[PDB]
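Okay, structure first, notes after.
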Amino acid sequence: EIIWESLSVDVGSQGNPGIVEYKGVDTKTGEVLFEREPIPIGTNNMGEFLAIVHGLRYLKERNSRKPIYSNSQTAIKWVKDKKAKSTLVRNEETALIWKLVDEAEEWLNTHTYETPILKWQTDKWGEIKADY
RNA sequence: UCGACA
DNA sequence: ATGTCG
Ligand SMILES: [Mg+2]
Ligand SMILES: [Mg+2]
């Protein structure tokens, strides 16, 4: 009951808050389909969220109906809500991540999608394929 | 008072 | 250690 015909996304960091990156992979093959350049300060949950939204945009642009897997219950909720409820402080070091979060929410509020966003069941299936 | 996902 | 929700 793993839907192999899917995109898996995940965050990586150094610190939390700290340097954040994320990527998207083909769940079947492991092939890296997109990878974001490291953002100097952000949170895990912000990155998990940006990964999902990147994935929605990636699949939409390519007319793909594949679902997206994420391991992040937080991010899955933020995407469903179109709203990332982060605590991270706003200052000049966090301005970049907060601009990207704001632009992701804005994309969600201006586009449609029917991509199923699914929880990757780590406890049964091991680490998601996009794990760092 | 936790439980869970990262 | 921290970020987040049920
Ligand atoms: Mg994750
Ligand atoms: Mg991971």
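Residue numbering for chain A follows Swiss-Prot; the residues present correspond to positions 62-193, in that order.
Per deposition record, X-ray crystallography, 1.7 Å.
Every residue gets a Cβ built from N, Cα and C, even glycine.
Every protein chain shown contributes to the tally, and the Cβ of A:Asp71 (Mg(2+) 1 binding site) ends up with 25 other Cβ atoms within 10 Å. DSSP assigns A:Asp71 (Mg(2+) 1 binding site) to a strand. Under the heading Mg(2+) 1 binding site, Swiss-Prot lists A:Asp71, A:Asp192.
According to Swiss-Prot, the mutagenesis experiment A:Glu109 to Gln carries the annotation: Loss of activity. Secondary structure at A:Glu109 (mutagenesis position), as computed by DSSP, is helix. Summarising the environment of A:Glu109 (mutagenesis position), the number of other Cβ atoms within 10 Å of its Cβ, over all protein chains shown, is 24.
Swiss-Prot gives this note for the published mutagenesis A:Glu188 to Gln: No effect. Here A:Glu188 (mutagenesis position) comes close to no residue that lies at least six apart in sequence on the same chain with a C-beta under 8 angstroms from its C-beta. The secondary structure of A:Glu188 (mutagenesis position), as reduced to three states from DSSP, is coil rather than helix or strand.
Here the residue is the original one, while Swiss-Prot reports the published mutagenesis A:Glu188 to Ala with the comment Strongly reduces activity.
One mutagenesis experiment named in Swiss-Prot is A:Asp192 to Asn, and its note says Strongly reduced activity with manganese. Loss of activity with magnesium. Residue environment of A:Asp192 (mutagenesis position) contains 15 other Cβ atoms, counted within 10 Å of its Cβ in all protein chains.
Note: the CA-CA distance between A:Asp192 (mutagenesis position) and A:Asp71 (Mg(2+) 1 binding site) rounds to 6 Å. In this structure the C-alpha atoms belonging to A:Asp71 (Mg(2+) 1 binding site) and A:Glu109 (mutagenesis position) are separated by 6 Å. Ligand 2 lies within reach of A:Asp71, A:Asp192 from the recorded positions A:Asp71, A:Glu109, A:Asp192, judged by a C-beta closer than 6 angstroms to any of its atoms.
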